[PDB]
Amino acid sequence: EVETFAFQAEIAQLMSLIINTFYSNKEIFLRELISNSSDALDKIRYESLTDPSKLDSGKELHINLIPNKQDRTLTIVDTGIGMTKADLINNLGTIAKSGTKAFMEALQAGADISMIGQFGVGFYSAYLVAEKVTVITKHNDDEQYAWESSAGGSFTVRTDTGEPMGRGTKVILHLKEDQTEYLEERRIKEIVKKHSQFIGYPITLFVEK
Ligand SMILES: Nc1ccccc1OC1CCOCC1
C-alpha cells in the first residue's frame, strides 16, 4: 500500500532549481547529509540525558557511508532520532517552505547553492547527484517507513518491509550515471576530510568486495 503526495509548490521549485542550475561544486551534498545525520544524533542524545530508555532501540550513535557500485547507490546511515510518518510527509522534518523562500532570496542576492544548509533545506542537495532518493526511517514513537522521490513533483510513503533498523535514518542515493565518482573510496574520504572533519560522531566508510 503506497501513498503518493504532491510536493508543496515551493519545494518543487527548490528541487527543480537544484536539478537544473549549472553548478559544478556538487560534492557538498555529502556534507549536508552528514550534518543532518549529526543533528539527528544530537537530538536522540539529548533525549537520552533524562530518559535512558530512549536508547533501548540502540545505544550506538554513529554514521555509516556505504557505497555499492553494483546498485550504483551511496547510502548514508545514522542511528539518530529518526522521523515519524508525519515528519516524513512534512518535508522530512524541515521548515522547507520558509527555508526555500530565504534560500532563493539569498541566491538572487549573491549566494550560491553550497550555502543551502544555512537555510535548513540541505537534504534536497541530494538531487545534485541522485536521480532518485529513498529515505528509510524509524523513530521510537512510530513504525518503520520508506519515503521516495525522483523529483517530478511527487513523493511516495509506504510502510517499510525491509531490514528493520532499530532507530535512525538511511538515505539511499540512486546516483546519476555521470556521478559515480562518489562511490570511489578515495573521493569519499577526500570529501569527508574536507567538509566534515569536526562532526562529533564516528563516520565509517565501508569498503566493497
Ligand atoms: N538524518 C536525516 C536524514 C534525512 C533527512 C533528514 C534528517 O534529519 C532530520 C532533521 C534532523 O533530525 C530529524 C530528521
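Quick note: numbers on chain A are straight from Swiss-Prot, i.e. 16-224, in order.
From the backbone N, Cα and C atoms, a Cβ is placed for every residue, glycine too.
Among the mutagenesis experiments that Swiss-Prot reports, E47 to A is described with the note: Strong ATP-binding. Strong interaction with HSF1, HIF1A, ERBB2, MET, KEAP1 and RHOBTB2. No effect on interaction with TSC1. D93 to A appears in Swiss-Prot as a mutagenesis experiment; the accompanying note says: Impaired ATP-binding. Strong interaction with HIF1A, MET, KEAP1 and RHOBTB2. Loss of interaction with HSF1 and ERBB2. Los of interaction with TSC1. Looking at Swiss-Prot, you'll find the mutagenesis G97 to D noted as follows: Abolishes ATPase activity.
For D93 (mutagenesis position), the same-chain residues that are 6 or more apart in sequence and have a Cβ closer than 8 Å to its Cβ are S52, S53, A55, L56, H77, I78, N79, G183, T184, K185, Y216. The Cβ of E47 (mutagenesis position) lies under 8 Å from the Cβ of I131, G132, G137, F138, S140, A141, each of these being in the same chain and 6 or more residues away along the sequence. Sequence-distant neighbours of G97 (mutagenesis position) (same chain, 6+ apart, CB under 8 A from its CB) are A55, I59, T152, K153, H154, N155, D157, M180, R182, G183, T184. Taken residue by residue with DSSP, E47 (mutagenesis position) is part of a helix.
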